[PDB]
Structure formats: C-alpha cells, structure tokens
Number of protein chains: 2
Amino acid sequence: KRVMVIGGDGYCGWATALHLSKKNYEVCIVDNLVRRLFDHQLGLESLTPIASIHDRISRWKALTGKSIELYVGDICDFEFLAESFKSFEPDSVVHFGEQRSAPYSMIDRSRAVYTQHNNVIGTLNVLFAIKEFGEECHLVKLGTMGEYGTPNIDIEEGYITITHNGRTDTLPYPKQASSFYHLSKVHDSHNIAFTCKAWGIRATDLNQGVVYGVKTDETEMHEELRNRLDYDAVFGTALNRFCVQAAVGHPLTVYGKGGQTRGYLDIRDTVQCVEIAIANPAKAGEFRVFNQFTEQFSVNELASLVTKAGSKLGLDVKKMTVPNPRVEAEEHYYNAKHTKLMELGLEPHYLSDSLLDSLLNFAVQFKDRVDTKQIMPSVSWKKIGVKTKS
Amino acid sequence: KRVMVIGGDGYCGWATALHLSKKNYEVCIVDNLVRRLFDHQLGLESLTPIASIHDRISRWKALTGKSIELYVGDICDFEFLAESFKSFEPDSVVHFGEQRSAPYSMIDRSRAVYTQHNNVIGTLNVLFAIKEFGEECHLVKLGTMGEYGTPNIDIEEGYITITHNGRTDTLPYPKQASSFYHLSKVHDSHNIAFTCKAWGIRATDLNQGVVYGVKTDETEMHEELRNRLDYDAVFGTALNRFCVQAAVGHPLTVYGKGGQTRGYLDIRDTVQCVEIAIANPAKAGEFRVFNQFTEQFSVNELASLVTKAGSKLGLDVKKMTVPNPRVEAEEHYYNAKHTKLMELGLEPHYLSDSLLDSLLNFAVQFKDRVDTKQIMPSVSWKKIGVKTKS
Ligand SMILES: NC(=O)c1ccc[n+]([C@@H]2O[C@H](COP(=O)([O-])OP(=O)(O)OC[C@H]3O[C@@H](n4cnc5c(N)ncnc54)[C@H](O)[C@@H]3O)[C@@H](O)[C@H]2O)c1
Ligand SMILES: NC(=O)c1ccc[n+]([C@@H]2O[C@H](COP(=O)([O-])OP(=O)(O)OC[C@H]3O[C@@H](n4cnc5c(N)ncnc54)[C@H](O)[C@@H]3O)[C@@H](O)[C@H]2O)c1
Ligand SMILES: O=c1ccn([C@@H]2O[C@H](COP(=O)(O)OP(=O)(O)O[C@H]3O[C@H](CO)[C@@H](O)[C@H](O)[C@H]3O)[C@@H](O)[C@H]2O)c(=O)[nH]1
Ligand SMILES: O=c1ccn([C@@H]2O[C@H](COP(=O)(O)OP(=O)(O)O[C@H]3O[C@H](CO)[C@@H](O)[C@H](O)[C@H]3O)[C@@H](O)[C@H]2O)c(=O)[nH]1
C-alpha cells in the first residue's frame, strides 16, 4: 500500500514515516519544513540535533535500501499538493502537517490567524485532492483529544448517544477547544465529517493524547535518523519537558494547581496506532473517530513520577508552581474512553520506570545543549495581542 | 450607542443599518462590496435595481439628515479593520460580513476555500480588534440555524443539558453543517465561544433562519434606499425564489421530496431582532445563542402557500420536482426552540396573506427584469471540482 505522510519531517510524522516504510508500505513525505523555520524564528532548538530531511531519507536508504519519496511544499498551495498527489498516487494519506502548538497559536493575532488558515485550508485542500485524484484514498487525520475540552461527563470516541425530550439520536460529541490551535482541529474534524457524508470520503480522525518519548525502533538505527525532542515552552509538552527539566536541575514547571488531566501515549504507540488505522481502513462515507492514547495522567501525577524516576538517578528533582499562562480547568473530572484502537489490536507501551529512566538518561547526556532560557512559558492566553511579537 | 455594521451593503445588513440609524444609534458600515462583484462574476442580478452604497447613504442623509459613516475594505485586512475600529469606536459590532451562500461555497475548491478563509479569518480579526481596541464592545454575530443540521431530537438555542453515564452537564449543542458555508459558521461560533471564556468578550450568536421579504419601513422611504431581492439559484433562498418564480410563470423549484424543514422570518424581524440583541447586550464573558426565526416551514408547505397566494392574483402557479443538487435530509424531524428573543420583547410578523400578496405583486411588477436562466440550480454538492468554474 502507498502512504503519503504529510508533515513527515515532524516529531510524530518522521517516526511514523520510518515505521511504515519498515513495515513495507511505499512511503512519501510531503512537508514544507516550516516547523524548522519556526525554531529559527523563535530561537528554539531540539534537545538532540537532527539531520536535514534529505540526509534523514538518504541515511534510511543507505541502511535499508528503501527509498522514501520527498515532496517539499506547502499543502495550502493546491498546485503543489495536486502534483504530489498525482505523482505519488497514495492509497492512504496521514495528515500530520499542521501548526500543532497551542502556545504558538496564542502568541499574537498573526500567529492565531496563521494557525487557523494553514490548518483549516490545508486540510480542505487535502480533502479536495482526495476527491479529485483518488476518491478511495483513506484519510488518517490527526485531530486532538483537546477537541473535547473537560466536560463534567465521560468523553466518548467522537460520538455520543443522547436521549433528549423523549427522542434518541447519536450525535457528534460537543466540542470545547481551549486554544486557537485546538480550535483549528475542531474545524478540521467538522469539515472532514461533512465530506464523508457528501462525497463518500473515508476517514479516520485520530484524537491523540500528549506524546512522550524520543526513541522508536527505526529512529534509533542511526544518529541521522534521530527524532526531535522539544523541551521549550512553545513546542515542548508536559512529560518530555519535565524529564528535560529534571535532567538540568530545573524545578518541574507545574502550571497552576496541576490537576489538569489528559491522555498520554509513548511515541512508539503513535506509529503503531497510525499503522493499525491504515491497515484497517474506514469504509466509504465513514468518519471514524479514535481516542488515541493509552493512559490518563494529571500534571501533578507526572511531576511525582519524574521525581521518583529522577531520584533513582540522583537528580534531586524539585517542583515549582508557575502562574498558569493558559486559561483551562486546573481541577476537573476526566474519563475519556479509548477502546477502538485496543479492539483493533493495539499492544500499548504503558509508561514505565524503564521508559522514564531511558528518557531521563537521554536528557542528562544532552543536558549541555539545553537552553534553560526557553524552559519557562512566556505566552499568555489572556495577554495575547495584535502586534507581531519577536 | 455606536454600532459598526460589517456587511452593511448586503441584504440583511443594509436593512439593519437603516433601522438602527432611524432608532438613533450612531451607525457606520464596513463593507468591501465583494458581494456586488460576485453578481458581476456569476452573471447574477437582484430582481430590483439597487443604488450604489454611496448613493444609498447620501439619500438617507438627504431624507433624514442622519449620516451613516462608510469604511470600504476587507475585514481580513487587519490594518483596515483596526483603523476603522479606532476611528469609529463602536459600542456594538454586528457582523453580517461573510460569504453566506451555501451554493457559492460548493461551486469549486477555490470558492469553498475562499468561503472558509474569508469567513473564519475575518471573524478572528473582528475578535482581535474588539479585544485590542474596545474589549467592552458587544459582538452581535450572524451564525446560522444550519449549524445544527437535522438531528432526531429537539434543537435548542445553542446549548443542551445532557445526563451521560450518571453525570450531568450543559454542553454546546452538537453541530452538523451541510455545506462549506454552513461549516464556516460553525467554526466562527466555536472560535467566538472560546474568546468569551478566555478574554471576557461579550457576544451574541444569532442563528437566524431563512429570511424572506424585501421591504422594511426605512428602505421603502425612497427608491435609492431599496434593498436587494435575490432570486437566482446561488444567492436566492426558498421563499423569495418561489415568489419570483410564481410571478414569472416558472414552476416552483422543489428540490427533492420537499420535506426539508427550516425556520423562517420576515426581514422586518431581522432588523428588529438585531436591535433587541444590541439593546439587551450579553454580559462580559458571556456567549449568548439565540435561534432567530419566527416560524418553521417545509419546502412543500411554502410551495402550497405561494400557490394559494398566487391564485388570488391569477398566476396559476405550478410546481416541479428538481433533482436535488444538495446532500441533505428531504424528510426529517424538526423542532427548533426559539423563545429567547420573544422573551426579550420580539413582536413577530408571522407569514401572512398580506405579505405574500405584497411580495408577489412586487415580483410581478419587476418580472421584466427576471433572468429566467438563473432560476434553475447548477451547483452540485457531489460533483464539486477543483477547476475554477466560469
Ligand atoms: N507532539 C505531540 O505531543 C502531539 C500530540 C497529539 C497529537 N499530535 C498531532 O500530530 C500532528 C503532528 O505533530 P508533531 O508534534 O509531529 O508536529 P511537528 O511540528 O513536529 O510536525 C508537523 C510537520 O508538519 C509540517 N507542516 C506544517 N504545515 C505544513 C504545511 N502547510 N504544508 C506542509 N507541511 C506542513 C511542519 O513543517 C512539520 O514538519 C499534529 O496534528 C499534532 O496536533 C502531536
Ligand atoms: N439571506 C438570508 O436568507 C439569511 C438567512 C440567515 C442568516 N443570514 C446571515 O446574515 C449575514 C448577511 O447575509 P446577507 O443575506 O445580507 O448577505 P449579503 O451577501 O447580501 O451581505 C453580506 C455583505 O458582507 C460583505 N462582505 C463579505 N465579506 C466581506 C469582507 N471580507 N469584508 C468586508 N465585507 C464583506 C459583502 O460585500 C456584502 O455586502 C450572513 O452571515 C448570513 O449567513 C442571511
Ligand atoms: O511545563 C508544562 C507544560 C504543560 N502543562 C500543562 O499540561 C497540560 C498539557 O499541555 P501540553 O503538554 O503543552 O499539551 P497541549 O498544549 O494540550 O498540546 C499537545 O498535546 C495535544 C493533545 O491533544 C495536541 O493536540 C497538541 O498538538 C500538542 O501540542 C496543560 O494543561 C498544560 O497547561 C504544565 O503544567 N506544565
Ligand atoms: O428553490 C429552492 C431553494 C431551496 N430549496 C431548499 O430549501 C432549503 C433552504 O434553502 P435556502 O433557502 O437556499 O437556504 P440555505 O441554503 O439554508 O441558506 C440561507 O439560509 C440559511 C439559514 O440558516 C443561512 O445560514 C444562509 O446564509 C442563507 O443563504 C434547503 O433544504 C434547499 O435545498 C428548495 O427546495 N428550492
């Protein structure tokens, strides 16, 4: 099967591209590498140095003999997207190619607008390319667990059966995103759902939880295949950030009360889940929604786990309460359902002492490359302005 | 109070601008007049000839002495929007400035993309301008009854209290839009809701039903104040279209079975409802949602009413079943709640024999200007392509 991995130079995308290639799918990467430009523009950098996309692909070929095709361009440019689609003829498209940082989407008006335009229009272009050049192509889209917000009821996998005023129906689960980025994903999902019904498009919305980890079987095969590990306050996420903080001796940055609860999963399960979604495709006109995560953790819980893990390495981990830059519930009910992927055969890598030990040791050995100036958050949800920030 | 009417040269906007001015609000119109360009580009034309926005405003001033300020520009251009906002300093902003045609949004990829970009980004710009230049400014947004789709349960006014797995919560009503235009409104609503919570913005989402009629007290005061009446298959809507069809002797174009049910309201109630929303503003951080319509009608019901009304004028109205160009339920349950505006004092103009007689006679007297080539729909929801159509 032929798979087009949009956003394949990214964190989830690169790991996924290699895995699918290893699993014998014909693979191509469609990416404009704008994420790398963001690093330069904001003064950010991955904990570990990564190779250029060209050297990454060249190394994979040198090691395995397998060639991952590369199309460098902006999917918002339909001419480029159309040519890439016609040239590659994918059977499946995995869409990781979007501005995914919540903080980034809240920097200022221009970045909030860029986030929504890039994400929503790019996804519309993908739907139109599938419809026009390969209507049977299965779209595996990365949505977000953030689409559901934190309601006082159980979170289902995309749909909910409601009995209202004596009548019953199964409707899309109410969405309550808390950032312009999270909102763009909600828009994506609604747009895709419509095309499934109107055009018979087949798609799977993967509402993934926060990803942690840097190693996967494929990326560890050579230094040039190494994935990125972000720890800064813009693109870095909770667990990965805490591990790097522990390694450099910086107190764990708990935003607000720390009761914020979310689903999490090892990057190794990210690639596994995407492969399962590709191997067991949605039917024509079907809009599948999977809650893609393996375990739920509160920020405080992650803090304790990293502290305990850090102790075994004599890191004497400390914690600190950072005035929350975000607007969100810091104490809330959280029970998100996740059985669809398990039902399809998912064999999860639950968070372990071994994983934390590995990730912490990894951070310690590259600690010299950590720019501590990027650890504390400087993007306010409430103070967001119109002047383009530098 | 000062009111900024974005989209004030349009059908709902012009009638509303005049009404608010008459009601003694200081009013300005922000419009790029792109709707007029669409008419030229698609070969469409209003049943009745309308004056230029400049002559419209000049006439109002000549008659009443009141001056409606005019800012001509694209709200997607923040520089222009920011300058207009700072120059006018509105206490309320009524947002009618969006691509509102469902068929238009389905013409091809470029038009679907234009619809979502123009609508979503323009609305984001409005929210940022309010936040930055007048945070207390009340946003009265035009959403759409189409956001709810046609579920098997009662449709509430924006929110629904659900009891799921033994827990209760009031959540946003599940959205199921059936066109790229309707979808853009869903995105708008989700975006606005977020800013109300994150920034304390105060807004009222007016999910209006289909509007019918051409006369309002103000627009009838002089020919140059005349509003537009669309009958073509792109911008024309059900009732208005049927009345013009009856007048020219064209069979009423019933799409599919004709069981499609929706809420409707006289344009006179449109201006009344907007004024009520402005006079009784939302509180800081509040996202009010009103279902703005006065009565529910199926297409078949409208067909019968127009036929009966046309009989009294000896029009011998005929009906025809047109293969539905749209993907939608042609027979469905429909019970949409609408009491919030009534509770705030709305005095509705329910559809009457008098209204139909007036509108039909109006169409008959301008029947010579009707381009019958534009009556039948030529935009398919399913056959939509990527090539920009001419
Ligand atoms: N990182 C996590 O913790 C996490 C968690 C859940 C879901 N996801 C989701 O997975 C997806 C990818 O995330 P990631 O962490 O790998 O992000 P990333 O920023 O590392 O990768 C995204 C890639 O997409 C590319 N891209 C962006 N816009 C593009 C465009 N217009 N055209 C072509 N390419 C474009 C970027 O250059 C980049 O290489 C996103 O949808 C994200 O929300 C990630
Ligand atoms: N017509 C109806 O039956 C109906 C029904 C329910 C809701 N509404 C809603 O009311 C609003 C206005 O509808 P209408 O029928 O008056 O439409 P219209 O096309 O007559 O008016 C819209 C106006 O907005 C302007 N506009 C569009 N994009 C703009 C931009 N980027 N910058 C500045 N101005 C811009 C256009 O030039 C036009 O004058 C829409 O949100 C619509 O969905 C209309
Ligand atoms: O140092 C930190 C970082 C985060 N948080 C909190 O932990 C939670 C999770 O935040 P984070 O790890 O930054 O993830 P999100 O901002 O939710 O976003 C990531 O995880 C989402 C999961 O849905 C994806 O959609 C996004 O693309 C991805 O960037 C939030 O409550 C944060 O406020 C902290 O307390 N301390
Ligand atoms: O000649 C016609 C025209 C329409 N319909 C049907 O009647 C219904 C209503 O359609 P229409 O009057 O075209 O309205 P919408 O496309 O729903 O859109 C209008 O009414 C919406 C109400 O929510 C607004 O959001 C939009 O901006 C406005 O363009 C639909 O089921 C149509 O398929 C017919 O059967 N025959």
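Going by Swiss-Prot, the residues shown for chain A are 85-474, listed in order.
Placement of Cβ uses the backbone N, Cα and C atoms for every residue, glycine included.
As recorded in Swiss-Prot:
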| type | residues | note |
| --- | --- | --- |
| ACT_SITE | A:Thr228 | active site |
| ACT_SITE | A:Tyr265 | active site, proton acceptor |
| ACT_SITE | A:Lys269 | active site |
| BINDING | A:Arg184, A:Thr228, A:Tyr265, A:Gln292, A:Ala322, A:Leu323, A:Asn324, A:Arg325, A:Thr337, A:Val338, A:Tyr339, A:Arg410, A:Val411, A:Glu412 | substrate binding site |
| MUTAGEN | A:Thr228 to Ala | Loss of activity |
Shortest C-alpha distance to A:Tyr265 (active site, proton acceptor) - which of the binding-site residues A:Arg184, A:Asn324, A:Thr337, A:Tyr339: A:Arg184
List of residues, in chain order, with Cβ under 8 A from that of A:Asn324 (substrate binding site) and at least 6 apart: A:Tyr296, A:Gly297, A:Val298, A:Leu313, A:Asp314, A:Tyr315, A:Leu443
Integer Cα-Cα distance in angstrom, A:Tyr339 (substrate binding site) to A:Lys269 (active site): 23
Recorded positions satisfying Cβ distance under 8 Å to any chain B Cβ, from A:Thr228, A:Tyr265, A:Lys269, A:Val411: A:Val411
Fewest Cβ neighbours within 10 Å, where candidates are the recorded positions A:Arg184, A:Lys269: A:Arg184
Integer Å distance between the CA atoms belonging to A:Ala322 (substrate binding site) and A:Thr228 (mutagenesis position): 16
Other C-beta atoms that fall within 10 angstroms of the C-beta of the residue listed as 'active site, proton acceptor': 24
Per-residue Cβ crowding (10 Å cut-off), top of binding-site residues A:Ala322, A:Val411: A:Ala322
A:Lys269 (active site) versus A:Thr337 (substrate binding site) - Cα distance in angstrom: 26
Where the C-beta lies under 6 angstroms from ligand 1, the matching recorded positions among A:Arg184, A:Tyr265, A:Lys269, A:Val411: A:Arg184
Recorded positions whose CB lies under 6 angstroms from ligand 3, from A:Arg184, A:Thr228, A:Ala322, A:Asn324, A:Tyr339: A:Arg184, A:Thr228, A:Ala322, A:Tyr339
Integer Å distance between the CA atoms belonging to A:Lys269 (active site) and A:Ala322 (substrate binding site): 20
